[PDB]
Protein chains: 2
Amino acid sequence: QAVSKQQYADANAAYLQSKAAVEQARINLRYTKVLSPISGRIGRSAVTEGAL
Amino acid sequence: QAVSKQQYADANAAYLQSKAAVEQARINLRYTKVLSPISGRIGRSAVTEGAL
């Protein structure tokens, strides 16, 4: 009873939001490495280095 | 003349302060019994026993 159910709610609420954010962060970081989907034969790179 | 006007003043002074305090005390006590404003179907008590 040291704290209202509301407070604990808001708390666990933010906690979930965070855990969410981190997972999304992790995924984006991982992609800073664009790997090849299949094993075929790649050709020209339509995208140039240092491009956006 | 058995006592200065000052003394009687200070006296009646405290008396009023008291009478004041009591009334305020009375009101707070009365508010400890949370009554229903109207009649009808009440819902879920968004507050649990023991909770502040």
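Throughout, chain A uses Swiss-Prot numbering, with the displayed residues spanning 127-178 in order.
So this one's X-ray crystallography, 3.2 Å, going by the header.
The backbone N, Cα and C atoms fix where each Cβ goes, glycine too.
Listed in Swiss-Prot:
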| type | residues | note |
| --- | --- | --- |
| MUTAGEN | A:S130 to D | Abolishes complex formation and thereby decreases drug resistance |
| MUTAGEN | A:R170 to D | Abolishes complex formation and thereby decreases drug resistance |
Cβ packing number for A:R170 (mutagenesis position), 10 Å threshold: 5
Residue pair A:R170 (mutagenesis position), A:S130 (mutagenesis position) - Cα distance, angstrom, rounded: 61
